[PDB]
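Step one of this worksheet: look at the structure below.
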Protein chains: 4
Amino acid sequence: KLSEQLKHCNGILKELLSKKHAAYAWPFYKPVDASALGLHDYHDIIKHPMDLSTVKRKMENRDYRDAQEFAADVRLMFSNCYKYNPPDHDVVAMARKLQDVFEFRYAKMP
Amino acid sequence: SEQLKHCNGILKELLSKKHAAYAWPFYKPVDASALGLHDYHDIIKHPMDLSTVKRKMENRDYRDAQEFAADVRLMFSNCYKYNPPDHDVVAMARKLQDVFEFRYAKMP
Amino acid sequence: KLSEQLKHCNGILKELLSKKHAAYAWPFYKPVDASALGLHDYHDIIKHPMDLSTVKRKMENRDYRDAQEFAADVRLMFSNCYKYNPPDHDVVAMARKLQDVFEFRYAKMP
Amino acid sequence: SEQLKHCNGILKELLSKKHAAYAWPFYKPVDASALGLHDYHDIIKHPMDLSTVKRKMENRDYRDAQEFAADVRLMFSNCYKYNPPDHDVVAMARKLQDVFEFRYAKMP
Ligand SMILES: Cc1cc(F)cc(C)c1Oc1ccc(C(C)(C)O)cc1-c1cn(C)c(=O)c2cc(-c3cnc(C4CCCC4)[nH]3)oc12
Ligand SMILES: Cc1cc(F)cc(C)c1Oc1ccc(C(C)(C)O)cc1-c1cn(C)c(=O)c2cc(-c3cnc(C4CCCC4)[nH]3)oc12
Ligand SMILES: Cc1cc(F)cc(C)c1Oc1ccc(C(C)(C)O)cc1-c1cn(C)c(=O)c2cc(-c3cnc(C4CCCC4)[nH]3)oc12
Ligand SMILES: Cc1cc(F)cc(C)c1Oc1ccc(C(C)(C)O)cc1-c1cn(C)c(=O)c2cc(-c3cnc(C4CCCC4)[nH]3)oc12
């Protein structure tokens, strides 16, 4: 019923992680390494971080009831990025490109 | 309505002359009959557009910013759902959504 | 201070991740890749998975409110190991050795 | 109550003759006076042992399995808190805790 939804959501997640979109997806593969980047205020501004490895773990853990919940985390990931950064920063451009793939594939599911 | 105040400012921003180049297909409902898109309402169960959002906003219908975001995203998802990716209107939806998602994510 | 006992919790996690314990801690660094190992029953038996990187990620994100919450997850990680496995499989021996490090350092906090 | 019955079986097992070689220091309270221990009650403010636990099981003072766990864990935790890591009692505590943690983990 909605296990078919989550099966399609799993397919989206594979696409998002795939090599073809890697030039814009790579900054969302792992949690932002605030420490390495020298960002003292990242966890002050982003209360609930999110990234695709996390989304994958929750997928495998069956933590998502339905596709809305999947989509809420994926959008959280992008919004965090837009929230933290100025609009001229390369990571924002990249988030936009990857959200295009996501919004498209998520619109086409049953 | 503190959080909704900024949502109303976003709406205003989406309707402004500056984004009209790519915002205009979303001002009114899609005229499916006029375009001869006979399958539009078969595929799109819940049509959405900026004037409908504005109508809702003017009437104090949004409870919180999450309801407002849901309708705006509904508008874009509808566009993406119905259309092939090569179509200009999808390129325009994406350009308008970038404006929306950015301004939404800076909500105080 | 809850942040002072969370600082200590952090110290413990650093201890758990250190090289002295790598011989036994390594099966707990990442989540158990059930899908990759062909453990079709794993997620049926284990409703809430845990591992050290998931703890680290929750620490970093300030998801833990006190030390008792930190400890609950670490014990969940080990319980899951004990629940899914027979008592003679090596991963059980390794879990015990790592739990023995954890419980001791947890006991020593103010 | 289905699970308190399974907990009682666990306590039964912790108290059985099998595990006596490492369980005996946990059968009754630490006799601090006898051992030569000025500071045991300063450092350990919530004493616990298997007999204590046994009474609370008989008196039906445990609401669920997790309250039962908490007490058994406390007993061990006390032993680890008070003692240096090389003490024979710590090694015995560990052997017994390995029995407890395993059977608790198999609770249906
Ligand atoms: C994509 C990209 C291009 C760059 F040129 C520089 C950075 C930092 C960059 O972002 C990242 C680079 C590396 C990493 C690692 C691998 C360490 O986790 C993460 C990012 C990154 C990912 N995401 C989702 C982000 O939102 C942000 C945000 C930032 C960031 C770095 N510096 C800022 C400052 C810049 C001045 C004002 C904000 N923001 O870096 C990332
Ligand atoms: C934006 C745009 C650019 C073009 F070059 C041509 C069209 C039709 C076009 O779209 C519209 C033009 C006018 C109007 C009016 C004013 C009548 O409401 C609506 C659209 C339009 C808006 N939105 C949101 C849409 O999703 C679609 C979709 C279409 C459309 C027309 N023909 C198609 C087919 C082509 C094969 C499969 C899709 N789609 O038209 C619109
Ligand atoms: C620790 C260990 C030693 C071995 F000699 C073989 C394996 C598979 C092994 O376990 C793992 C190996 C790799 C990984 C990766 C890195 C893929 O996440 C995980 C484990 C592993 C971690 N934890 C915490 C576990 O509880 C279990 C359990 C198992 C496991 C594999 N096959 C079984 C069945 C076989 C029949 C009875 C149990 N259990 O593998 C892991
Ligand atoms: C298990 C064991 C082996 C030994 F070789 C020596 C002791 C004291 C020992 O522990 C106990 C021996 C007897 C008893 C009696 C029967 C009197 O209640 C208790 C213990 C004992 C139980 N538990 C749970 C404990 O936590 C501790 C702790 C100690 C203890 C005594 N002296 C020390 C050292 C630690 C550094 C300061 C002196 N630790 O003894 C016990």
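So for chain A, numbering is Swiss-Prot's, and the shown residues are 345-454, in order.
Quick check of the header: X-ray crystallography, 2.8 Å.
Each Cβ is built from the backbone N, Cα and C atoms, and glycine gets one as well.
Quick look at what Swiss-Prot lists:
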MUTAGEN   A:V376 to A  Abolished binding to histone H4 acetylated at 'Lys-12' (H4K12ac)
MUTAGEN   A:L381 to A  Reduced binding to histone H4 acetylated at 'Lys-12' (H4K12ac)
MUTAGEN   A:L383 to A  Reduced binding to histone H4 acetylated at 'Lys-12' (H4K12ac)
MUTAGEN   A:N429 to A  Abolished binding to histone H4 acetylated at 'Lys-12' (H4K12ac)
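Cα to Cα, A:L381 (mutagenesis position) and A:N429 (mutagenesis position) are separated by 13 Å.
The mutagenesis positions in question are A:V376, A:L381, A:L383, A:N429, and the one with the fewest Cβ neighbours inside 10 Å is A:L381. Between the C-alpha atoms of A:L383 (mutagenesis position) and A:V376 (mutagenesis position), the distance comes to 10 Å. For the pair A:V376 (mutagenesis position) and A:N429 (mutagenesis position), the Cα-Cα distance reads 13 Å. Classification of A:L381 (mutagenesis position) by DSSP places it within a helix.
In the three-state DSSP scheme, A:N429 (mutagenesis position) falls into the coil class. In three-state terms derived from DSSP, A:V376 (mutagenesis position) belongs to neither a helical nor a strand segment and is classed as coil.
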